[PDB]
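**Student:** Structure incoming, see below.
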Amino acid sequence: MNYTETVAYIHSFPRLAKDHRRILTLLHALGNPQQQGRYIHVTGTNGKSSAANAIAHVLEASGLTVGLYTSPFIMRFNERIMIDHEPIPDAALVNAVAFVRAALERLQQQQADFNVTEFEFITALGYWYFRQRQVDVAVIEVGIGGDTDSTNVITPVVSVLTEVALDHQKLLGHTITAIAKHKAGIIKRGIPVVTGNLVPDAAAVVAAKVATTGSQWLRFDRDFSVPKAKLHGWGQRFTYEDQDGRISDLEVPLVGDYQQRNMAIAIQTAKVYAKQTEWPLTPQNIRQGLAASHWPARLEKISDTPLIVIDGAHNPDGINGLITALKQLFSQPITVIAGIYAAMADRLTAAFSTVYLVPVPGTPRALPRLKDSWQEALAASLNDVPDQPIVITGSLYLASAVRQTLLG
């Protein structure tokens, strides 16, 4: 197969009953790559990808070759599997798919109805690839939950649980407790866990879990915190504090109050990793990693003149926090192009001068200022008020579509 056929092959896999027996069968065929090397395992309802990316950036700065298995914000497949933030090259992906396919075919020869899910195939490929390339550590983001996730076939150096919230209600459960219990599944015996300042129900689950595992638990706003933080350019200046002291006036080109938490989680986790592996990590490394970090489609200013911002804010509270973020960035009238119901559009028209409502591209258009597409809304705003800034937001698929179009 070529690259195109290879990606299509990956997307062709069936969705099957949800234990890890299927993926473990495949990983066995691949020489159990998941049993070798080192891992940082990351889960949470929000902030999981943010934390994982930052952790990788920091460890990379410190001189480690770091694998990163993530949900990308660019919509190209290769972006899910990175080494030092370089996506797996097309040719490497072709060869890796071919190798895992051969394993799979060998298994289906001994067990006629053996198969895996798409996520299972990709996860097995990722673990294998990271071992092939001999990364020092792989930062592994859970797909969903933790407990029953395909990624949960490793013993990490440290586990991370950013936060537990309603969002992922569909699969995990109807309560904070039920969802927390799934997430807590990535906490392992004697292995430290770094968490956000969890809501009471989730904190109670983690406390009980760590009581059984004997894990050191480092908790945001208990063991580590961000005592100082403010807007500084298109990003923030902040101070990190933990049991070892302070790292003063760090900078991250990332806006959002909740990003302070994610970045502190990342710093703490990197520090734990380094300590557990006897590896040097300095304040300069941390500073550089955060300074060099890239955040596609997170209040990303992709153009200066005209001023165009793309953002993947989606959660009906990541949009009320988008409003407050935008108010911190801008004092002057702006246009908002929102690819999104009712309350959200009223919340936006009330906060901002001009608000255009558009379809999310590559999504079934349902039955609901209004414009036929983001391009038309953008063309309208630029025609009418060329110097007025434009923010495109409300979706993950829109921000990616806009990015691909305006940046290469």
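The residues of chain A that appear here are 1-18, 21-342, 348-375, 386-425 by Swiss-Prot count, in order.
Determination method: X-ray crystallography, 1.9 Å.
Every residue, even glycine, has its Cβ placed from backbone N, Cα and C.
Per Swiss-Prot, Mg(2+) 1 binding site is recorded for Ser73, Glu143. Residues annotated as (6R)-5,10-methylenetetrahydrofolyl-(gamma-L-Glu)n binding site in Swiss-Prot, with a large-scale study or a structure entry given as evidence: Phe75, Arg82, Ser417. One entry in Swiss-Prot concerns the mutagenesis experiment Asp151 to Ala. Its note says: 220-fold decrease in catalytic efficiency with mTHF as substrate, but only 4-fold decrease in catalytic efficiency with 5,10-methylenetetrahydropteroyldiglutamate as substrate. As annotated by Swiss-Prot, Mg(2+) 2 binding site applies to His170, with the evidence given as experimental evidence. Annotation of the mutagenesis experiment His316 to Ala in Swiss-Prot: Loss of activity. The annotation that Swiss-Prot gives for the mutagenesis experiment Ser412 to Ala reads: Loss of activity.
Neighbours and distances for these, please.
**Tutor:** Around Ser73 (Mg(2+) 1 binding site), taking its Cβ as the centre, 12 other Cβ atoms fall within 10 Å, counting all chains.
DSSP assigns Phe75 ((6R)-5,10-methylenetetrahydrofolyl-(gamma-L-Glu)n binding site) to coil in the three-state reduction, outside any helix or strand. Applying an 8 A CB threshold to same-chain residues 6+ apart, the list for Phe75 ((6R)-5,10-methylenetetrahydrofolyl-(gamma-L-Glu)n binding site) reads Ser51, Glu81, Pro298, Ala299, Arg300, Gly314, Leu413, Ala416, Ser417.
Here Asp151 (mutagenesis position) comes close to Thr45, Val144, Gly145, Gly187, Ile188: these same-chain residues lie at least six apart in sequence, with C-beta atoms under 8 angstroms from its C-beta. In the three-state DSSP reading, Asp151 (mutagenesis position) counts as coil.
In the shown protein chains, 17 other C-beta atoms lie within 10 A of the C-beta of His170 (Mg(2+) 2 binding site).
DSSP assigns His316 (mutagenesis position) to coil in the three-state reduction, placing it in neither a helix nor a strand.
Sequence-distant neighbours of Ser412 (mutagenesis position) (same chain, 6+ apart, CB under 8 A from its CB) are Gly314, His316, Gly341, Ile342, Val367, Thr370.
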**Student:** Work out how many Å separate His170 (Mg(2+) 2 binding site) and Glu143 (Mg(2+) 1 binding site) at their Cα atoms, rounded off.
**Tutor:** 15
**Student:** If you take the centroid of the Cβ atoms of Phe75, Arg82, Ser417, the listed (6R)-5,10-methylenetetrahydrofolyl-(gamma-L-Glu)n site, which other residues of that chain have their Cβ within 8 Å of it?
**Tutor:** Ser73, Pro74, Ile76, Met77, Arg78, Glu81, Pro298, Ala299, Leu413
**Student:** Measure from the Cβ of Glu143 (Mg(2+) 1 binding site) and count the other Cβ atoms within 10 Å, all protein chains considered.
**Tutor:** 22
**Student:** DSSP on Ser412 (mutagenesis position), three-state: which is it?
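**Tutor:** In three-state terms, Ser412 (mutagenesis position) counts as coil.
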